[PDB]
Amino acid sequence: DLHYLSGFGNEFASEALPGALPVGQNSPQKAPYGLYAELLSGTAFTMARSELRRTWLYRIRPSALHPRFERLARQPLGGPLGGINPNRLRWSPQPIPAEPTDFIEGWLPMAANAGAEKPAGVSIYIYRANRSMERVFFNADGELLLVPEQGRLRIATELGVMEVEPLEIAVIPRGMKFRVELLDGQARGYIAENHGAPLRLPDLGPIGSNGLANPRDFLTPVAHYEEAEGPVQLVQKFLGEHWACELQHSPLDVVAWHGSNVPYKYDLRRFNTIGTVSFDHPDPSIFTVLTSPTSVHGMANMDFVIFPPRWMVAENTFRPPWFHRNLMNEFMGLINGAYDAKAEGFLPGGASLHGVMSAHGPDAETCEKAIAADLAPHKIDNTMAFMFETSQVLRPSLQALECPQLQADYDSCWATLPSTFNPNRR
Amino acid sequence: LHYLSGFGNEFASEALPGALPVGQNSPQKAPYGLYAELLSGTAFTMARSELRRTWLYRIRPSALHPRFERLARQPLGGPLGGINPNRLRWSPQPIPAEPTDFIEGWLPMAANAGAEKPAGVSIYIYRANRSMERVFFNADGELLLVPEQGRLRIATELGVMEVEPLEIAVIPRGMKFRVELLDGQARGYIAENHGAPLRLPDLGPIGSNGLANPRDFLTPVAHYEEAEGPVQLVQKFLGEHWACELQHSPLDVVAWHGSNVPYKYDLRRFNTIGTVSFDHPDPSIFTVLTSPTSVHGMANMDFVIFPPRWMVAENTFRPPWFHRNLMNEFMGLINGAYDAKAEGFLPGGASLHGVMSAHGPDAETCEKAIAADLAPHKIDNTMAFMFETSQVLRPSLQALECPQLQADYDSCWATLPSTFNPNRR
Amino acid sequence: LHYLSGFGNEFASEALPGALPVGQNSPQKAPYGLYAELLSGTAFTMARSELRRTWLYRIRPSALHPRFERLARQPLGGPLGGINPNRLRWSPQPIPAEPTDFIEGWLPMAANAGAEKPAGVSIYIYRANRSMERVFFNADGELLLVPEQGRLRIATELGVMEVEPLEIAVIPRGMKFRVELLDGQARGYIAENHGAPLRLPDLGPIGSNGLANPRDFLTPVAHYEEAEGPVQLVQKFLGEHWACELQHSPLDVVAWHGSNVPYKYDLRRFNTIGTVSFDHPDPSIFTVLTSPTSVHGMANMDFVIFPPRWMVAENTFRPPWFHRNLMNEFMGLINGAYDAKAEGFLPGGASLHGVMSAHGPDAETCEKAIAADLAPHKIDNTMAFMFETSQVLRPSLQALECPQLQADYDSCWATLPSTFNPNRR
Amino acid sequence: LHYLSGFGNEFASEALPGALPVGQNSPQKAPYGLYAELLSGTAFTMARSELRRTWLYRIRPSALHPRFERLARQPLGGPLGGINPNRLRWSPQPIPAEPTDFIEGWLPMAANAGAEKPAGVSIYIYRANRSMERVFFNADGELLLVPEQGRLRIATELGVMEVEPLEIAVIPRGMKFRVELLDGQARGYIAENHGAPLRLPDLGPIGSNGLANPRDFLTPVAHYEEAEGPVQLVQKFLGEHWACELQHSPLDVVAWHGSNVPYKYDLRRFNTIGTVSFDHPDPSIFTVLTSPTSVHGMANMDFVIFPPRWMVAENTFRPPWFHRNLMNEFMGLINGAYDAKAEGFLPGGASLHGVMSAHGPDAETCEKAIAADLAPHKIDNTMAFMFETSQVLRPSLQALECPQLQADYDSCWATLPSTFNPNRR
Ligand SMILES: O=C(O)Cc1cc(O)ccc1O
Ligand SMILES: O=C(O)Cc1cc(O)ccc1O
Ligand SMILES: O=C(O)Cc1cc(O)ccc1O
Ligand SMILES: O=C(O)Cc1cc(O)ccc1O
Ligand SMILES: [Fe+3]
Ligand SMILES: [Fe+3]
Ligand SMILES: [Fe+3]
Ligand SMILES: [Fe+3]
């Protein structure tokens, strides 16, 4: 049923009725089908064209037709930041709550660059839901990157419907209205809420003009509108708060649209993974799928990086990640299988945080196997881990620090590292 | 009053002949026994196009002052309002009965940050009923002033300028000035720019002429005062008023040269660019002045106007399109009526449409425009404007409790009908 | 003929279902037994916004060809003309009698450099009376086509597009095509771009919409030929036509994806921006496409048009102002009449005003515009354009020797009167 | 021989203790009575990342020389060849019988410009059968040397380095050196860079390690000659050899410090990056050194290698894709065989595929690569490379008439079969 349009960054055009898009202009005095033209400006008007995101919508009712928004009683993001804590942290998977919880009600704040009330940089959540949304929602605080881990989602957006399963990702532009339906009854996955410059493909450098995530594989849904008359709740997230009003129509009433500010999805199984074909262990920036820049050239707001099935051929090399201390902040999760660097304790749905200059690296067991291994071409398979790497430090929420799922002795995973130093034998 | 023209020029003005040193900035014995002082409006190391600095030749160094002390009267110390995503509209602000000079009468409307940590832009509406009997400088930012009622006579260190409704003036951060109310009372708007100084927009395809022409930006000529007697010196620092008493007038600059200057501009001289075919151009096209960030293309704020202009778009919906925006749109009105809003938006009024809030023409403007007979139409007798900021503008507590805040703004859109017919393109 | 819309898109098109490999570019065994081939329009390492590259899935690789040999017929061999700083105007070019297909009919008009050392821009007028019975590619640059008389049907590697006067078309460097004349004969203008590929201008204050809207740029859908038999393949290299003989059609691309594409654009769809107040905006404001240099702001060439448009400027001299320009202004005319010239400038004609040559409205146009009663006037039924280049344009020997070159173009300004009266402001 | 390590370092080396002035560059009385001399490899005002300058402390200043005089023997005086778009391949070059030292033996293969107006890049193959009994510098550009047969002992102003096949060496413009042939004869390739100095490529997502690691670039330590006796000093200027005679050694630098240095690099140390999944990455991914232009992303030339490497791409056509390129591809071979060409391409040989020429794997390689059953495979015992330039490479007349030019290179692609079946995905 669902068709998609391909090509990251494209000026797309889609209409659900023939000729619904005005021809040769954006704002006819009398629009086709008696629709209303509406502009969704995702960026300042004066961005360089390469950075412009904006979409013209031709819709049954203007978005401006809504009564006063009011603050909902139920607020999942109102918990305070946790205390200062430099420790290396790891969480076991999050259980799905018993009480009714839809997609937006189910975000568990893990760690963020700032407090919810003054969004900046990145905010990280784990979502757990057991109901489809019976309302429509937009996020005024940022762009959303969704990384499903358990259960498929059907995401009905203003520009059309997309379905996403684990091993795929989805991105929803700031301000865009959507409704998240659960195809498998319940769902769990990771969210990076990006409050800065929109995610986009990394500069490829010497990799050139193809590879990593190829832009042909980024898919955007085709136009689709609803005509359901009767009360519909519109919720927006603003400064961390859920506010709502009630409409008497469906706000997913866009019959046609054209432009570049679009929801999209991507299948990580399609990543054109580049790595070493010789020796050593490349910097994990080499696995970058999407990135959000800052005004500081080369220092991202965040990089979305993956660790996929891949060939390991490095000769005479310590193949797992090197022991590491980073200016950046490293938040990892796991979609399936096991991650190469950690023998036990890092499960799908789990998470780790190694903040600025925290000493990390492969655990004792992994290290021991790696040095002893007899090296031949080896394909890592049946796994997908990822990282949200942020320039700003990630402060864990109080909820996360108080989480029963917060493992108590993560530090022990390094505790048995032996000295093997012998100044007498090079 | 005489003026020097040319936005961004290296000016030179002297109130006494030869008062400027010739061929250097720092003579050992300066003409007329004046003191050389440097006002660095930017870091020393800015590229030359970004540099703002003025050399002052003055009777007493600004360094001659006793300790500043916090004033009890603090117009800008009120809290920030609570979180509120709603579309907001305010009726004109009445002028207070209590004695209130220019600096005492800034009503905080909305700001990117709390007054104690200035960042981005702070927006105010000023109301005053007294001329200033003292001198003031703002350590927190550059001031953009947009008079709505009443003329201002502004005595600055670099000289005197007068501004009336339909003109704007800008006072650089740290520059001392004193505001006289020529008409007894005054009301207008203020954008306080805590970021990169306002400048002319990059014209892109518009090229090398158009919009605000640089020849129209006017700076006053040198004028000094020789009052001996106690003068209060007030500064705004991190939101607070602090003061000391001097025994001389700090407006004692006999000559100056450089680029860091106060200036004025008559909005009636704007070379308005628009469509000459069809459709409705983005309102960035009406940009008068802009403050950039380190992110190319994304301003700290754009100052944009909606002036008398020709509407000629054919087969077009001529009023603004329905819109949702990353940026934050604060609109004011200097005179007349604005084309997007039939009623409720008056001179001295304000509207705030925050990031991604759904806005556009009201139901009435909509009906009329679709049924209108398209033909060249001169919009006249109006002047609206917008301060557009990239950071969200947080309404102050005062603005949210304001009797002038309209209770039923959302109702102006309430009667928009569905006209959809799936069976008729 | 179907098209794909959106300037600069990563497009994907297949003439057979699933002819595009899914999830990769280079399968070991490609669908349908096709061959993968990459056309790199730019260096691999360009920033993504500047990247132009298309993947092709074709019956035979382009590498399957015998040695190229120089043809005896060389339309572009003529030398550069002598040095001449004068203002030049040519009448329309007659179509020659002898058989002349599209590539045989380019009359070199003016160019930044000799044809054997391509640089900047080379300008031609094409005259043809035969469809091509061969396939062609230009190794020297991107081709901007501006038809003036006659429809073209252009069969490219990526598919077929048809172009008529008032439309333009661009064929990327190195891409193979064949031109069929739908009307028996054809005439038009060519800008051959040896520099950075043409693209949409930065809009500055115009914002995110306007001028040439990206949705209006159309790219053909995949289309392949299967005619076996002998086919001549010609390439232009350093000004010369070289050819080889193939035993298959080189237009055998069954599927493709990417961003290095031919496209067309309808100039009637141009969202024309201009003055809605007074004065006369810089003609850069009419920019459709632009080729930049490494010097920001200074294009290799701007392609600018002068379309139907409302003139409403008040108390203004509305025709172009008198002008001297660093840049070099080559004008053509697709239909109608141009606003700055009253006689002598006809469809298919050309004018050249080089670096610092004094140009402006002719005496007749000037006289009328000063005397006119001013009111809203719609310029209609006309399309002029300009190729504006930063490097000087050297007229060819053929152009300087042309019978179509007018002998007394200077005379059109000869009657400009003084009207200066120092006693009457 | 000892070396200092780290591409782009501020190095410091002295052959006598304390010969480098401490804490300054220009003492009034320098240690040991030496002369200070600055070698400015770049403009003074380059950003520091781009700066190359070396301070020398030497026995006599370089200014002590008689007038230079044009040599009668001119190795590079032959003209450019005619225009020729064809794909070209040459067999290895024989070494001439006549006495020919390093600089006498450069055979021009292809260049962006005629020797008299150096621009971009010039490519040569050197053949020599004598060591130099004289000293040489190149005013026209930086030299990248790629030995293929025979070892070199290169005495430079900054010290002595030894280079063998599989290593490269770079000598900065203007620096003096003398080449000794350790094996009696030598043959190899040269890229003469007339533009921005070669440097490490921006790594992009590869990040902060990989490709050529900076620690592996080695520079010789100070070494001076005290001999008095006749020495000929030759320079290449605008393509011509000019010489004067000294009665002392110009390799008399006792101490030096700075960043403008000769260096060498072992290609066997290249941290090769490639696909660990599928497809065939752009060969830019093999970049060792690059020379930029003012156009970001578009190199003057990239130096790229094809080294021993693991081939794991699954369900993939593993050899280079068929290709047409804006850029110009000159390939060479140091040892073994290159993956894309079954026969005809030997160590010492060369290919040129110019802008938009159709290239790709030969029919033999292609056929085999489609049929092979894929498994992990280490390509080994090979080293090829490419000089890829943005400007077109014109082959010299010498190279076009060279007996070693292969008469039927096009034949290698002539047996490419159609395998298209439109009725079978
Ligand atoms: O495994 C980790 O925790 C992250 C990581 C991955 C990698 O490839 C190199 C370094 C590193 O810290
Ligand atoms: O009228 C408004 O509120 C502001 C506005 C002006 C305009 O020209 C286009 C869009 C827009 O929201
Ligand atoms: O008429 C011309 O020749 C071209 C031209 C057009 C314009 O709008 C302003 C100046 C100019 O030279
Ligand atoms: O083999 C060649 O001629 C050079 C080459 C190498 C490569 O990896 C991809 C394309 C290409 O043309
Ligand atoms: Fe790390
Ligand atoms: Fe708006
Ligand atoms: Fe002109
Ligand atoms: Fe190639």
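In chain B, numbers come from Swiss-Prot; the residues present are 9-433, in order.
We read in the header that X-ray crystallography, 2.0 Å was used to get this structure.
From the backbone N, Cα and C atoms, a Cβ is placed for every residue, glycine too.
What Swiss-Prot annotates here:
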type: ACT_SITE; residues: B:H288; note: active site, proton acceptor
type: BINDING; residues: B:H331, B:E337, B:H367; note: Fe cation binding site
type: BINDING; residues: B:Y346, B:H367; note: homogentisate binding site
type: MUTAGEN; residues: B:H288 to F; note: Reduces the catalytic efficiency 75-fold
type: MUTAGEN; residues: B:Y346 to F; note: Decreases the affinity for homogentisate more than 60-fold and reduces the catalytic efficiency 20-fold
Those recorded positions in B:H288, B:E337, B:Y346 whose CB falls under 6 A of ligand 6, listed in sequence order:
B:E337
Can you tell me the three-state DSSP label for B:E337 (Fe cation binding site)?
strand
Sorted by sequence, non-B:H331, B:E337, B:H367 residues with Cβ within 8 Å of centre, Fe cation:
B:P328, B:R332, B:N333, B:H361, B:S365, B:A366, B:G368
How many Å lie between the Cα of B:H288 (mutagenesis position) and the Cα of B:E337 (Fe cation binding site)?
18
Could you give the Cα-Cα distance between B:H331 (Fe cation binding site) and B:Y346 (mutagenesis position), in whole Å?
16
Give me the CA-CA distance between B:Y346 (mutagenesis position) and B:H367 (Fe cation binding site), in Å, as a whole number.
14
Take the Cβ of B:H331 (Fe cation binding site) and count every other Cβ within 10 Å, whichever protein chain it belongs to.
22
Interface-adjacent recorded positions, chosen from B:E337, B:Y346, B:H367 when a CB lies under 8 A of chain A:
B:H367
Based on DSSP, name the secondary structure state of B:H288 (mutagenesis position): helix, strand or coil.
coil
Neighbourhood of B:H367 (Fe cation binding site), C-beta criterion under 8 angstroms, separation at least six:
B:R95, B:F330, B:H331, B:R332, B:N333, B:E337, B:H361
With every protein chain in view, how many other Cβ atoms are within 10 Å of the Cβ of B:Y346 (mutagenesis position)?
23
Please report the three-state DSSP label of B:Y346 (mutagenesis position).
coil
